[PDB]
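Asker: What follows is a single structure, and I will ask about it in a moment.
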Amino acid sequence: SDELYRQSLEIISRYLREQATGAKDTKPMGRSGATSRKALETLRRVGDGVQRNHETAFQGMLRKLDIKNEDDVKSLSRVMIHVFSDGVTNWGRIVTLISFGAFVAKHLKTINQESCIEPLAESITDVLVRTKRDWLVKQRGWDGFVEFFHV
Amino acid sequence: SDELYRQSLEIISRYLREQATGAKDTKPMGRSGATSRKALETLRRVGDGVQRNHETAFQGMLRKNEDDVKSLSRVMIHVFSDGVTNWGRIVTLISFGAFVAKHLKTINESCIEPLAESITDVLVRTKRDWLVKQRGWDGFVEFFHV
């Protein structure tokens, strides 16, 4: 029973699969579906923006990770943990994480490997919920996230 | 970070340790150590009781080796999800984990810590919100007061 992990995995998996397939998973949202939806919109705008402002960096990182199969998607946990846990915990870091997640998912759809898009998301979630939990709790979670990127 | 995971891991690992070796880790606890110590004392009491009452079933469960310590995860998750979510089941998990730790303290101490990490992982993941409720280990000690 980890609501934070549940909603996080929902939003993240939805965004990473939507960024790849190009289609919107119109399936009904779970609990706090309003927050999840708004979070998905925020991630759409801000996330795509980040993917456009850091194309070179994401491309080079993807080239360096060399993700060709599911075992690689399993192994990238350590490096992800190392690079992400820079100690500096800001929402821009999170959005960067999920956006590169989406980039990687796109590549994983380019290569015949949509089968790896779902576990990847989990890994991402598994990091964000473990490394920066108490922080996320203190920032009112996704409710803060949305409220942070309001224009 | 995850203070719940940290404190839980400390308490669990230290109980499994003290039970497996007989010695104590005199090194002071981390944050909210006042609660962690009492949690360890409580765990000593009711936990040793639980073991001393469920020895047989415990002896049966271990029948089904550093390569399998990362494998007990699944069956532990399944069996833990079985039954109602009460403090007694958590105490059961920790006590049994302590006995399993004893087994490793006899057949070979190298596999105790990853076991503690597994226990803590299952507990704090499956019963996260229930544990952030009950004020955590504070409520754990409040449950078995006196």
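All residue numbers here begin at 1 and follow the chain in the order shown.
Header says: X-ray crystallography, 2.8 Å.
Cβ atoms are placed via backbone N, Cα and C, with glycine included.
Pulled these features from Swiss-Prot for this protein:
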- B:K24 to R (Swiss-Prot position 194): Reduced ubiquitination (MUTAGEN)
- B:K27 to R (Swiss-Prot position 197): Reduced ubiquitination (MUTAGEN)
- B:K38 to R (Swiss-Prot position 208): No effect on ubiquitination (MUTAGEN)
- B:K64 to R (Swiss-Prot position 234): No effect on ubiquitination (MUTAGEN)
Asker: If you count Cβ atoms within 10 Å of the Cβ of B:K24 (mutagenesis position), leaving out that atom itself, what do you get?
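Answerer: Here the count is 10.
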Asker: Just need one number: Cα of B:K64 to Cα of B:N65, in Å, whole number, across 4 unmodelled residues.
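Answerer: Those two Cα atoms are 12 Å from each other.
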Asker: At 10 angstroms around each C-beta, which of the mutagenesis positions B:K27, B:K38 has the fewest other C-beta atoms nearby?
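Answerer: Result for the mutagenesis positions B:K27, B:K38: minimum number of other Cβ atoms within 10 Å at B:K27.
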